[PDB]
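Single-structure report; data block below.
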Number of protein chains: 6
Amino acid sequence: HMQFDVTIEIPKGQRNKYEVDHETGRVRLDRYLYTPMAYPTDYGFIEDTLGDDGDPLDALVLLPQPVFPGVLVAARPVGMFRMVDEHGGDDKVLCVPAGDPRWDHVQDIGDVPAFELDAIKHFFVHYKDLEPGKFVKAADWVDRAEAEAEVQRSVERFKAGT
Amino acid sequence: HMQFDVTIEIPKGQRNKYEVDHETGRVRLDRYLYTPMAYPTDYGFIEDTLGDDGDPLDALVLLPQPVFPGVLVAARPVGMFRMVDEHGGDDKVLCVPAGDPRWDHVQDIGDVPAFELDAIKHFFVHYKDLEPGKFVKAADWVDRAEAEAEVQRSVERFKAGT
Amino acid sequence: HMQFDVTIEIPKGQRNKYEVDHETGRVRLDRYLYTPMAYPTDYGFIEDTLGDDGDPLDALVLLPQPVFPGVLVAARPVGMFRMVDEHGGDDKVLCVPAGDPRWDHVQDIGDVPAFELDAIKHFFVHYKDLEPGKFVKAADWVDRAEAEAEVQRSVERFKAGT
Amino acid sequence: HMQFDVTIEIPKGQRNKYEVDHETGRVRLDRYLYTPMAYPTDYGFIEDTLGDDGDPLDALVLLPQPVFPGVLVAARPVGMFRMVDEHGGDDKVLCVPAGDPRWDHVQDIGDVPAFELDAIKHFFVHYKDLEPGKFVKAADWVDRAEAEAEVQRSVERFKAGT
Amino acid sequence: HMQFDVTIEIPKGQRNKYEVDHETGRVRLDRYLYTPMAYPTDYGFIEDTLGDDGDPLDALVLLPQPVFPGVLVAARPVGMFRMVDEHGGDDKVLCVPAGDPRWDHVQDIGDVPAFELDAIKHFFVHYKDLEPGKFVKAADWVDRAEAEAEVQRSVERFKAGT
Amino acid sequence: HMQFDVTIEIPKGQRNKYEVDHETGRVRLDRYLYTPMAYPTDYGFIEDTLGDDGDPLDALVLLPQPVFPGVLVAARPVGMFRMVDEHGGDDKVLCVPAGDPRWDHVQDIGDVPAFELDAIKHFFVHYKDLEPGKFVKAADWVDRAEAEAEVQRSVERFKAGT
Ligand SMILES: [K+]
Ligand SMILES: [K+]
Ligand SMILES: [K+]
Ligand SMILES: [K+]
Ligand SMILES: [K+]
Ligand SMILES: [K+]
Ligand SMILES: [K+]
Ligand SMILES: [K+]
Ligand SMILES: [K+]
Ligand SMILES: [K+]
Ligand SMILES: [K+]
Ligand SMILES: [K+]
């Protein structure tokens with residue numbers, strides 16, 4: 001039942017860390033990563049959400065082929081990666097394409113292979129290893145119901161801000 | 001004499017079916033194709049046109065190297081692929097870059113090799129084979145004069161809507 | 001238990017049809033396909049096998065990332081695509097990487113999603129549509145036990161020829 | 001101290017000459033180059049600048065990995081390529097990523113290897129060789145202080161126009 | 001009637017100059033080019049030929065999609081680029097795929113557009129501009145009959161050497 | 001003065017771990033890495049060397065553009081990464097292209113930026129994090145003189161084995 005639009009900022013396999021400027025919609029290169037790592041899934045954020053830090057809620061989308069920075073994908077949540085960085089919580093909703101029967105076997109976090117979840121976790125735990133003052137901690141996976149609650153509160157924050 | 005701007009949605013060689021949202025201009029992933037096929041030419045639509053279905057008129061552009069989703073190319077028509085899908089007519093104007101003398105040998109539909117036209121037709125006839133309820137029929141090639149008439153009526157519809 | 005080496009001739013996503021010359025080991029471009037299609041999986045043949053036609057037994061390998069023409073991959077069979085072309089039988093063994101626990105969930109043909117099997121079938125049924133005199137018919141999927149029997153007989157033929 | 005945003009129009013290695021339309025922000029294919037050449041660095045323009053010809057000031061950005069057309073990169077100048085074409089001056093500011101310590105060794109034009117500067121010059125001197133009526137002349141490298149003066153005047157022109 | 005096998009050393013679009021070692025068959029990186037140029041066509045040599053300098057006769061092959069270094073392509077000649085470098089003659093036979101009806105319109109040098117021939121010439125005239133002591137001169141196009149004579153003499157030299 | 005040939009097995013940016021079989025020369029896929037990491041430089045081994053474990057001595061080559069698996073590059077050493085894995089020593093010689101003046105500024109280990117050396121180290125320290133029983137320890141950089149001594153002993157071992 002829940003679905004939303006994700007804007008992918010960074011396709012799977014990138015060492016260039018792109019970000020959308022949420023005031024203008026422009027794509028920016030934030031930085032080239034300092035570690036020999038690459039985003040493990042397409043990565044971006046959920047449109048029309050607002051986290052407590054004032055940015056949209058982050059999203060990871062499982063896909064058969066990556067998209068390009070800036071592309072929208074209708075998606076549904078199947079779990080969430082809870083984590084903190086140097087600025088506090090920075091959780092990521094894990095998603096699959098909405099309306100696509102090739103993904104109907106993936107409904108909740110236990111439907112994603114551990115090898116894939118462990119590689120995602122490894123990326124976020126280590127990608128900033130060589131950036132002074134930056135880190136990732138308190139990182140773990142939670143289920144779809146918890147992810148949906150996090151999306152819902154972030155939708156509420158967005159609507160309160162309009 | 002006739003030329004127009006085409007926005008390419010899908011570069012040649014893609015199995016990701018991108019589409020521009022005509023209200024916002026954003027690029028969206030519609031779907032990953034269900035068949036092991038790839039767009040045979042760069043594919044998109046003609047800016048400032050409106051077909052009867054309320055979307056712009058589709059376009060195919062022959063190029064020496066593909067572009068990226070969302071890129072504009074000034075183009076001129078050399079023929080049209082007439083076809084119907086599950087929603088009725090969904091014709092495509094075949095184009096070459098405007099103002100480029102490397103394409104001056106291509107003025108009308110007979111100037112495009114049959115192998116290329118037959119591969120284009122094959123794509124549209126088969127790409128939805130594995131999507132239930134979707135199909136393509138009544139598919140054939142027509143000449144530049146017919147293509148230009150179709151563009152002109154779609155320009156008229158666009159202007160009437162403003 | 002059964003495993004073998006596959007030489008991949010054609011990575012997933014190719015419209016260039018490469019083939020290894022079995023006398024010299026050289027990679028050759030056989031042809032650019034005439035249809036707007038691309039190999040649905042990495043494709044090649046099983047080393048040290050001989051089919052009745054005097055060529056090695058063909059193989060399809062499911063992978064998380066494609067390889068390059070000429071690369072060896074240790075693989076194990078999970079089923080087979082039976083088909084005939086203009087020259088008679090030309091079956092393909094479907095395989096996954098051997099010794100890799102990320103594939104342990106795939107043991108037999110029912111463990112591969114229908115969407116993937118149907119796309120593979122579609123490729124072989126249609127890729128020669130635009131080549132005169134060439135075709136593919138009598139095409140269907142069989143299980144691992146049948147695939148292993150076909151591999152074994154082809155290993156026997158190879159050894160008899162030495 | 002000086003930094004600015006560059007919009008990259010053309011990634012390193014491209015023979016497709018993309019340009020941003022400065023009225024709309026859309027990316028357009030200007031042309032496929034007529035020579036067998038490719039942009040030697042990521043290439044674009046400095047946001048919120050206006051040259052005498054009414055377009056923003058051009059920029060070259062040294063990067064470890066190219067970006068995509070339309071991407072913003074915060075950059076700082078280290079020199080400038082002075083040149084004229086068929087329409088007069090068309091200088092390019094040479095830049096490195098701002099705020100990135102991997103580039104702190106590059107502060108002025110003498111910090112860029114001659115092989116790289118000579119390849120950049122070669123590109124602009126020759127890329128239009130096969131376009132009638134188009135050329136590049138009076139081409140040479142100047143230092144950061146001269147580049148910064150050119151940026152500053154172009155920022156002043158931009159602000160006067162608002 | 002004449003055809004031969006070409007080994008492609010360098011795909012279209014490369015700035016890495018690969019070469020096959022003719023004693024071992026191994027692919028080597030000769031050098032990264034010093035100019036911001038890229039091979040305009042797939043480039044290599046004709047198997048079982050020997051030029052006067054003791055290397056096989058060079059070949060350019062027109063293709064719809066490039067191959068990989070080391071790949072064989074059955075080809076037929078349609079003309080030749082005569083040129084000299086710092087070591088004397090170093091002519092290139094221009095070819096199209098043999099046995100492929102998509103190329104039947106290309107029989108001789110006048111069937112290749114001037115824009116393509118001029119870009120090929122430009123590449124060889126300029127690619128060594130920034131290499132001291134290296135150059136290309138006396139460069140021009142000749143017809144298929146002249147190309148075939150050059151191939152034939154080089155086949156004769158090869159056979160005399162066995 | 002010292003130079004040698006390196007066969008690159010794995011281009012920069014790969015998550016596919018290729019290896020050459022030293023008995024046959026064939027390229028094999030060893031495995032897809034289990035971590036979201038990619039080789040930080042082109043990686044392979046020095047031809048005509050033998051380490052104590054019976055395999056050639058490993059090499060890392062700094063390049064402006066990656067090569068393809070199996071390609072030879074004439075190289076010279078500028079330092080070495082000393083490390084141990086689950087099987088003992090598995091050091092890597094760090095190299096630049098031989099005979100190429102664009103690399104003449106890199107003569108010893110202090111001429112390579114720390115950011116690059118630290119990223120290389122990070123790769124080897126972490127790439128097997130998610131493989132049970134596999135690890136990398138005792139990892140550090142040493143100078144050219146030490147690297148050359150290691151190459152020389154491995155050349156001696158190779159020659160003793162013939
Ligand atoms: K966030
Ligand atoms: K850190
Ligand atoms: K339409
Ligand atoms: K259908
Ligand atoms: K076969
Ligand atoms: K057919
Ligand atoms: K300008
Ligand atoms: K010119
Ligand atoms: K030659
Ligand atoms: K020169
Ligand atoms: K080793
Ligand atoms: K481990």
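If you go along the chain as it appears here, the first residue is 1 and each next one adds 1.
Cβ coordinates come from backbone N, Cα and C, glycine included.
Here Swiss-Prot flags A:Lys17, A:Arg31, A:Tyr43, A:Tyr127 as substrate binding site. DSSP assigns A:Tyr43 (substrate binding site) to a strand segment in the three-state reduction. Counting only same-chain residues at least 6 apart in sequence, those with a Cβ under 8 Å from the Cβ of A:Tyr43 (substrate binding site) are A:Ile8, A:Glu9, A:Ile10, A:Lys12, A:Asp58, A:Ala59, A:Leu60, A:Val61, A:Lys92.
The Cβ neighbour count for A:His22 (mutagenesis position), using a 10 Å radius and every protein chain shown, is 13. According to its DSSP assignment, A:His22 (mutagenesis position) is coil. One mutagenesis experiment named in Swiss-Prot is A:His22 to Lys (Swiss-Prot position 21), and its note says 4-fold decrease in catalytic activity with Mg(2+) as cofactor. 3-fold increase in catalytic activity with Zn(2+) as cofactor. Shifts the pH for optimal activity to 8.5.
Residues or ranges marked as Mg(2+) 1 binding site by Swiss-Prot on the basis of a curator's inference: A:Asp53, A:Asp58, A:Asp90. Secondary structure from DSSP puts A:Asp58 (mutagenesis position) in a beta strand.
Here Swiss-Prot notes a mutagenesis experiment, A:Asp55 to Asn (Swiss-Prot position 54), with the remark: 3-fold decrease in catalytic activity, and 2-fold decrease in substrate affinity. Its own atom aside, the Cβ of A:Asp55 (mutagenesis position) has 15 Cβ atoms within 10 angstroms in the protein chains shown.
The annotation that Swiss-Prot gives for the mutagenesis experiment A:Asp58 to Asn (Swiss-Prot position 57) reads: Loss of catalytic activity. The Cβ of A:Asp58 (mutagenesis position) has 20 neighbouring Cβ atoms from other residues within 10 Å, across all protein chains displayed.
The Cβ of A:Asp85 (Mg(2+) 3 binding site) lies under 8 Å from the Cβ of A:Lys128, A:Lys134, A:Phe135, A:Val136, A:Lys137, each of these being in the same chain and 6 or more residues away along the sequence. For A:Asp85, A:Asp90, the entry in Swiss-Prot reads Mg(2+) 3 binding site, with the evidence type a curator's inference.
When secondary structure is read from DSSP and collapsed to three states, A:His87 (mutagenesis position) falls in the coil class. A sphere of 10 angstroms centred on the C-beta of A:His87 (mutagenesis position) encloses 8 other C-beta atoms. Where Swiss-Prot documents A:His87 to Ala (Swiss-Prot position 86) as a mutagenesis experiment, the accompanying text is: Nearly no effect on catalytic activity with Mg(2+) as cofactor. 10-fold increase in catalytic activity with Zn(2+) as cofactor.
While the structure shown retains the original residue, Swiss-Prot records the mutagenesis experiment A:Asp90 to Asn (Swiss-Prot position 89) with this note: Loss of catalytic activity. A C-beta separation below 8 Å, combined with a sequence spacing of at least six in one chain, links A:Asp90 (mutagenesis position) to A:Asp53, A:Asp58, A:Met83, A:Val84, A:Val136.
Taken from Swiss-Prot, the feature active site, proton acceptor applies to A:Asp90, supported by a curator's inference.
Sitting within 8 Å of the Cβ centre of A:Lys17, A:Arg31, A:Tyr43, A:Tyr127, and not among those site residues for substrate, are the Cβ atoms of A:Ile10, A:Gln14, A:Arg15, A:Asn16, A:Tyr18, A:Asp30, A:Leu33, A:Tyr39. Each residue in A:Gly51, A:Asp55, A:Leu57, A:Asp85, A:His87, A:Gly89, A:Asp91, A:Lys92 lies on the same chain as A:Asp53, A:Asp58, A:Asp90 and has a C-beta within 8 Å of the C-beta centroid of that Mg(2+) 1 site, without being one of the site residues. Annotation note: A:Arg31 (substrate binding site) sits in a strand segment as assigned by DSSP.
Comparing C-alpha positions, A:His87 (mutagenesis position) sits nearest to A:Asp55 among the recorded positions A:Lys17, A:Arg31, A:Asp55, A:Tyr127.
Checked against ligand 6, the recorded positions A:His22, A:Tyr43, A:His87 give no residue with a Cβ less than 6 Å away from one of its atoms. Nearest neighbour of A:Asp55 (mutagenesis position) by Cα distance, taken over the recorded positions A:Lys17, A:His22, A:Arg31, A:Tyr127: A:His22.
Looking at A:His22 (mutagenesis position) and A:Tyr127 (substrate binding site), their Cα atoms lie 23 Å from each other.
Listed binding-site residues: A:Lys17, A:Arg31, A:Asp53, A:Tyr127; maximum Cβ neighbour count within 10 Å falls on A:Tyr127. Of all residue pairs in the substrate-binding list (A:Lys17, A:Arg31, A:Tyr43, A:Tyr127), the one with the greatest Cα separation is 15 Å apart. Reduced to three states, the DSSP call for A:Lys17 (substrate binding site) is strand.
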